[PDB]
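Structure, as structure tokens:
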Amino acid sequence: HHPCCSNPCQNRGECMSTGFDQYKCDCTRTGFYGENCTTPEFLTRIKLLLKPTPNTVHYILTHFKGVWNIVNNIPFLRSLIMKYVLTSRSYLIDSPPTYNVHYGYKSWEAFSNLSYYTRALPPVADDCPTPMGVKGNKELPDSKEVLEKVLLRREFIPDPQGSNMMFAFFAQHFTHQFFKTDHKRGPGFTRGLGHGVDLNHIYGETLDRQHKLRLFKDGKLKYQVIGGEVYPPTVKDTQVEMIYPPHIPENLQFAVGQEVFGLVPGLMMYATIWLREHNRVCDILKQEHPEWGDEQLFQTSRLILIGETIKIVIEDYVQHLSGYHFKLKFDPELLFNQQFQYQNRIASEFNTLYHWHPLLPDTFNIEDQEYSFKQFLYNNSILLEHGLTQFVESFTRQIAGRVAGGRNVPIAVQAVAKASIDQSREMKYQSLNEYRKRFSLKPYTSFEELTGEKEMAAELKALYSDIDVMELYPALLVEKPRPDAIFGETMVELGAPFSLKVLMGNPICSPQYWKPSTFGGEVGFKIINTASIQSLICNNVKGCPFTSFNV
Amino acid sequence: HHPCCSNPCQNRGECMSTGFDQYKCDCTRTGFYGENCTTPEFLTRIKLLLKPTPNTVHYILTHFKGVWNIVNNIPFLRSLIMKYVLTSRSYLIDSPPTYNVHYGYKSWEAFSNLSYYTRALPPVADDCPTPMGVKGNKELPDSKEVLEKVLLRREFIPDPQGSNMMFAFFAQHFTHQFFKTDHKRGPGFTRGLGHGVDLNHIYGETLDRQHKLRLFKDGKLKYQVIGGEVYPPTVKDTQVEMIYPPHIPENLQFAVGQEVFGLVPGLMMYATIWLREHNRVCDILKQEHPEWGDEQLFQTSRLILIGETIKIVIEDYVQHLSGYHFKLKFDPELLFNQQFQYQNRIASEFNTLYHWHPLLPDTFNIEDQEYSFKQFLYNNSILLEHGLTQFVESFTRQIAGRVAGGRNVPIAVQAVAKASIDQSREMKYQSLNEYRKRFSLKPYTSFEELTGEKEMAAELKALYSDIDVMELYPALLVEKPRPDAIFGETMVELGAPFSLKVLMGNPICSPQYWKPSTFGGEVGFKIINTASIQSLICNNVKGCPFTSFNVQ
Ligand code: COH
Ligand code: COH
Ligand SMILES: *[C@@H]1O[C@H](CO)[C@@H](O[C@@H]2O[C@H](CO)[C@@H](O[C@H]3O[C@H](CO)[C@@H](O)[C@H](O)[C@@H]3O)[C@H](O)[C@H]2NC(C)=O)[C@H](O)[C@H]1NC(C)=O
Ligand SMILES: *[C@@H]1O[C@@H](CO)[C@@H](O[C@@H]2O[C@H](CO)[C@@H](O)[C@H](O)[C@H]2NC(C)=O)[C@H](O)[C@H]1NC(C)=O
Ligand SMILES: *[C@@H]1O[C@H](CO)[C@@H](O[C@@H]2O[C@H](CO)[C@@H](O)[C@H](O)[C@H]2NC(C)=O)[C@H](O)[C@H]1NC(C)=O
Ligand SMILES: *[C@@H]1O[C@H](CO)[C@@H](O[C@H]2O[C@H](CO)[C@@H](O)[C@H](O)[C@H]2NC(C)=O)[C@H](O)[C@H]1NC(C)=O
Ligand SMILES: CCCCC/C=C\C/C=C\C/C=C\C/C=C\CCCC(=O)O
Ligand SMILES: CCCCC/C=C\C/C=C\C/C=C\C/C=C\CCCC(=O)O
Ligand SMILES: CCCCCCCCO[C@@H]1O[C@H](CO)[C@@H](O)[C@H](O)[C@H]1O
Ligand SMILES: *[C@@H]1O[C@H](CO)[C@@H](O)[C@H](O)[C@H]1NC(C)=O
Ligand SMILES: *[C@@H]1O[C@H](CO)[C@@H](O)[C@H](O)[C@H]1NC(C)=O
């Protein structure tokens with residue numbers, strides 16, 4: 001078997017076979033040396049002595065509200081701390097990217113082929129004696145048993161952070177532009193070749209699909225008007241392919257950028273909002289530039305909406321998630337004197353960790369009605385009956401489920417959660433503790449340490465035997481959460497650096513793009529820099545209802 | 001017409017219309033402000049005082065040979081100088097890229113669509129009253145008149161820097177991996193979707209093509225043996241599509257990564273050498289890793305060959321072109337403490353400036369024979385007849401043509417030169433003086449200043465009228481060369497930053513790639529770090545004939 005199966009190289013040293021049963025570690029720029037890259041250089045000893053743990057940093061950011069209250073209102077200081085927040089994560093992501101499902105060593109194929117998700121950790125080699133390398137039993141526990149014992153919801157567990165359905169559907173809508181698995185190829189492949197925030201979920205992945213969705217007047221997207229309200233156009237009108245069951249009526253076959261978005265009325269709610277926003281921005285730019293044609297209006301509006309998205313994701317979405325008293329800021333300028341790569345490749349593990357199905361409620365509560373999953377799925381007549389205003393009011397008020405802490409995946413999506421485990425295995429993911437080490441975290445020494453709890457820990461010990469073969473995905477959903485928080489340590493520490501890259505590693509954040517002229521002048525630029533989840537709804541939803549990501 | 005037609009914004013300020021009749025300049029981070037970004041900030045004044053001209057720096061670098069001799073032998077000073085050479089060029093190239101033939105403004109389409117060549121300057125808008133914007137006559141001079149008067153070879157003008165045919169064909173072979181115009185789409189479109197040094201010209205652009213070229217044993221590429229010599233395999237054998245005239249016999253239809261390489265025996269020479277080199281590196285890796293499979297052997301050899309290519313281009317190829325006494329150095333580590341984007345998009349203007357057709361001789365002199373263009377083209381029999389040893393020996397000895405200085409385009413390729421002019425116009429290129437300013441050069445104030453001479457300048461004056469509408473491509477070929485040099489100032493000042501980006505922007509130069517383990521350990525890493533044009537020939541050509549890029 002492959003001599004690197006045990007993952008002998010530590011501290012991000014790279015393992016290479018040197019014969020049939022010998023390995024060498026490449027410790028270049030790790031700050032360590034020796035056979036396994038475990039002897040620290042003098043400077044590295046000093047660095048390690050002083051470095052505070054993630055949990056300590058979290059505590060500081062979630063306390064001393066008085067101090068942060070001052071920090072937030074002193075612009076120079078807010079900038080200083082945001083600048084640090086951005087650059088502290090920076091070293092953790094390989095960019096240019098490296099491994100993928102088929103390549104556990106660097107290759108031109110892995111670098112150049114955009115159809116793959118990239119990999120934060122190489123796959124376990126094919127001939128390793130054990131699923132995780134050399135540790136644990138001959139096979140991992142039955143995935144159905146893991147699912148049923150520690151993942152499935154008994155009673156609904158609400159998010160103590162107060163995340164609502166507006167938040168849950170925004171997460172789904174936003175991430176599904178870059179997590180778009182190519183199932184005809186396999187779980188390690190993506191259909192999102194842009195690898196980030198390009199808004200293909202609004203405009204289409206291909207030029208052909210974009211042209212079918214566009215009006216070709218005033219830069220606008222096509223739309224229909226039903227009961228005086230603007231919605232996306234039909235499949236019949238646009239000839240845009242969408243996924244719908246056979247029974248869905250013609251006018252309810254909405255055509256939008258992302259082909260799966262007719263599945264959930266929550267997704268169609270945001271699809272409709274963003275379409276209206278694009279056309280709203282077209283109206284503004286046409287006012288600013290009566291000389292511009294349709295093409296420039298369309299392209300400039302798209303850049304502006306990409307900006308709005310990044311702005312909202314940092315200052316509202318991530319802000320909500322963080323639980324910090326410090327106000328996060330979207331400001332590309334903070335990176336202009338720093339080393340940073342304006343590019344991104346979507347990692348498979350970033351997709352995996354974002355399978356936040358415990359967010360989903362037992363029912364979807366709009367106005368007076370409480371819809372089951374069966375009633376809610378593929379049913380856009382619900383969107384039309386209640387209207388967008390009521391959707392916003394209802395979903396703002398409805399609480400989402402806690403993600404970490406165990407036993408909160410609703411049974412209606414049990415097949416999705418099992419698939420997450422099965423596909424992880426199929427893609428030969430290394431263990432939880434390897435991912436923890438990869439992201440500068442201390443490996444868990446027991447199952448009770450992981451869960452902070454006794455009962456689930458015991459079920460997991462009987463299933464997995466060794467803590468060093470616990471799998472990544474189920475661990476994120478059973479993990480001991482931060483105090484009164486939606487996530488545990490592992491979710492945030494992996495999720496944060498992937499998020500920074502997908503947001504800031506957009507070309508619009510680069511110095512040659514981050515200019516007023518890029519967005520049609522100061523008027524366009526200001527739309528980006530004042531965007532919020534509240535203004536998105538206020539500008540595009542009748543009655544301007546109050547909204548936020550918290551109940 | 002478009003309010004920005006006159007290119008009013010200076011110093012890399014961006015122009016946008018603000019109504020039918022009005023424009024606004026975006027002066028962000030230019031160091032200038034005002035209506036046209038021409039009023040310098042105080043720090044910019046100080047910078048513009050202590051900034052030497054390109055001609056001054058070229059003079060320093062090509063003189064004081066005794067000082068450079070010492071400097072070259074102090075590894076610390078050499079690293080320092082090379083770090084400066086790298087970083088001084090840096091700021092001139094938009095990365096991530098911006099404009100293309102269809103987008104004179106930044107757009108997601110222009111950023112994301114890899115089928116386009118990018119543009120260092122946006123195209124002149126379609127409704128502009130004049131081809132160059134507002135200056136000059138309603139129509140540019142007839143390109144045939146420009147070609148015949150100032151570009152066509154009367155007698156052969158040898159390169160005073162001593163460039164040989166090894167250099168000329170290396171330039172053609174190397175560059176045609178990333179200059180690969182998509183003629184079905186148009187001159188502003190490319191088939192090189194990798195936008196750089198990926199060696200698709202050896203391995204194929206697509207996975208399907210690559211697999212048909214591969215042996216699937218020991219990481220190797222398929223080959224054939226003719227009279228005991230290793231050549232690329234045939235089209236019949238591989239089923240790999242190649243461009244050949246119908247009269248070419250099946251046995252002479254060589255199949256390589258790049259579709260067009262069968263058309264010049266000088267290209268097939270380098271194709272054969274690199275194929276051999278790949279298989280040589282496979283043998284070395286197999287010896288180091290008896291545990292490795294075919295797939296890893298092939299991939300790791302490809303990465304080593306990419307490293308070798310960049311190494312040779314910097315330390316032999318650019319070294320020669322430069323005429324510098326300072327020894328340039330390939331060392332990705334020099335950039336690890338600097339701001340630099342490990343990515344590249346090929347600019348249309350980089351393709352245009354690289355149309356070095358004056359390099360070509362009147363005849364191709366191999367051994368005792370002098371082959372005409374008609375005789376040399378599509379004729380791989382010449383390669384088989386003479387062999388690689390004699391190709392290398394003959395091409396090392398044969399001088400190439402001077403590129404700058406005028407009237408040196410071979411008549412046999414006149415249609416190609418005219419095409420360069422015509423396609424520039426079709427792609428709506430801005431003027432020579434706009435490109436000079438874009439790259440921090442003083443605009444020329446007359447045709448005589450451009451050429452350094454009187455007779456061609458007068459021809460150009462009567463053709464174009466105004467120096468500010470002189471076109472980029474013919475200007476490159478008539479420009480006054482640096483003393484005893486192959487090129488003038490514009491070629492080098494545009495060419496150098498583009499070359500830095502295509503060489504250093506490659507992912508293999510990034511911190512996470514630039515490690516021994518990427519290349520199969522220390523032995524693989526060392527192949528890259530000791531590669532040269534001479535070692536490439538020595539390892540892969542029978543007899544190890546002496547070679548270099550100059551005649552001497
Ligand atoms: C971020 C939170 C989130 C939410 C709230 C959410 C809400 C819901 C929801 C009800 C509203 C339903 C019925 C589902 C059902 C599914 N989800 Co999500 N999903 C979410 C995150 C994801 C992600 C990420 C993927 C992977 C996408 C991919 O790889 O293509 C996913 C994949 C799926 C898949 C398989 C993808 C495929 O094969 O096409 C199904 C089925 N699901 N989910
Ligand atoms: C760099 C030096 C160099 C050399 C030595 C060289 C040597 C030779 C050569 C040798 C006998 C022949 C027969 C040709 C002939 C041609 N060359 Co070059 N070429 C060179 C650089 C280029 C470049 C760059 C292009 C554009 C390639 C593209 O965009 O596809 C080119 C294009 C061409 C074309 C297509 C022109 C068009 O209509 O657009 C022909 C034909 N040629 N060239
Ligand atoms: C990126 O990587 C993908 C995975 O390797 C690759 O998809 C694969 O492509 C190969 C060759 O194109 C397909 O093989 C097919 O074609 C050959 C040639 O005739 C046949 O011998 C095979 O039987 C088969 O039909 C694979 O099927 C395919 N693998 C998939 C779909 O998972 C992509 O081509 C790569 N993308 C790029 C742009 O290079
Ligand atoms: C802005 O830059 C240019 C715009 O091209 C300049 O406008 C020109 O000024 C020329 C000489 O001063 C005149 O020939 C002409 O009046 C004018 N050209 C056009 C087309 O209007 C402006 O002077 C300059 N403004 C500033 C503030 O320097
Ligand atoms: C990149 O841009 C080119 C040019 O617009 C695209 O090619 C066109 O695609 C359209 C729409 O599908 C076709 O109708 C035309 O045949 C193409 N025009 C040409 C060849 O000039 C190309 O599709 C784009 N690439 C991507 C990935 O979107
Ligand atoms: C590097 O790691 C290897 C492999 O893990 C180490 O080998 C040993 O590790 C422990 C050392 O006390 C032993 O308990 C293991 O049995 C043994 N494992 C194997 C496979 O040999 C090796 O000691 C490490 N080297 C250094 C310098 O620490
Ligand atoms: C779009 C993905 C957002 C969620 C990612 C998954 C889990 C939680 C990650 C981040 C939220 C909590 C803390 C991160 C806060 C600051 C660091 C990242 C800043 C940024 O990112 O600029
Ligand atoms: C890709 C190779 C292209 C060759 C260059 C093209 C045109 C002339 C430009 C440079 C050759 C002459 C001098 C080079 C001087 C400095 C460049 C060093 C940076 C680099 O380039 O490392
Ligand atoms: C929707 C939940 C159905 C789970 C069915 C499988 C039950 C086996 O799982 C068991 O569930 C018990 C009930 O919570 C727990 O107390 C045990 O620890 C657990 O092992
Ligand atoms: C769809 O929603 C409507 C309410 O708008 C509801 O009455 C109906 O039962 C739903 N359809 C299905 C098939 O569940
Ligand atoms: C091809 O090359 C041979 C030399 O090997 C030469 O004799 C012959 O004339 C050439 N063919 C053509 C088409 O000129």
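Counting begins at 1 with the first residue displayed.
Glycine is treated like the rest: Cβ placed from N, Cα and C.
Swiss-Prot lists A:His176 with the feature active site, proton acceptor, giving experimental evidence as the kind of evidence. Around A:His176 (active site, proton acceptor), the same-chain residues six or more apart in sequence whose CB sits under 8 Å from its CB are A:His201, A:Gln258, A:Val260, A:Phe261, A:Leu267, listed in sequence order. Look at A:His176 (active site, proton acceptor): DSSP puts it in coil.
Positions annotated as active site, for cyclooxygenase activity by Swiss-Prot, on the basis of experimental evidence: A:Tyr354. Within the same chain, residues at least 6 positions away in sequence whose Cβ sits under 8 Å from that of A:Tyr354 (active site, for cyclooxygenase activity) are A:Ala171, A:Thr175, A:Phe179, A:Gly495.
Other Cβ atoms within 10 Å of the Cβ of A:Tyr324 (substrate binding site) number 16 in total over all chains. Residues or ranges marked as substrate binding site by Swiss-Prot: A:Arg89, A:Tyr324.
DSSP assigns A:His357 (mutagenesis position) to a helix in the three-state reduction. Here the Cβ of A:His357 (mutagenesis position) has 20 other Cβ atoms within 10 Å, regardless of which shown protein chain they belong to. Among the features that Swiss-Prot reports, heme b binding site is placed at A:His357, with the record citing experimental evidence.
Among the mutagenesis entries in Swiss-Prot is A:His357 to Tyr (Swiss-Prot position 374), noted as: Impairs peroxidase and cyclooxygenase activities toward 2-arachidonoyl glycerol.
In the shown protein chains, 22 other C-beta atoms lie within 10 A of the C-beta of A:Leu500 (mutagenesis position). Among the mutagenesis results in Swiss-Prot, A:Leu500 to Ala, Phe, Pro or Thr (Swiss-Prot position 517) has the note: Slightly reduced activity. The residue drawn here is the original one.
A sphere of 10 angstroms centred on the C-beta of A:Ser548 (mutagenesis position) encloses 16 other C-beta atoms. Under mutagenesis, Swiss-Prot gives A:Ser548 to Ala (Swiss-Prot position 565) with this note: Decreases acetylation by SPHK1.
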Taking just the CA atoms, what is the gap between A:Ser548 (mutagenesis position) and A:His357 (mutagenesis position) in Å? 20
Validating a neighbour-count step here. Other CB atoms within 10 A of the CB of A:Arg89 (substrate binding site): how many? 18
A:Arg89, A:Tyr324, A:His357 filtered to the recorded positions whose C-alpha is within 10 Å of A:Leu500 (mutagenesis position): A:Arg89
Cα-to-Cα gap, A:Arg89 (substrate binding site) vs A:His357 (mutagenesis position), nearest whole Å: 26
A:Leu500 (mutagenesis position), DSSP three-state class -> helix
Round to a whole number and give the Cα-to-Cα distance in Å for the pair A:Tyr324 (substrate binding site) and A:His357 (mutagenesis position). 24
Reduced DSSP assignment, A:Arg89 (substrate binding site): helix
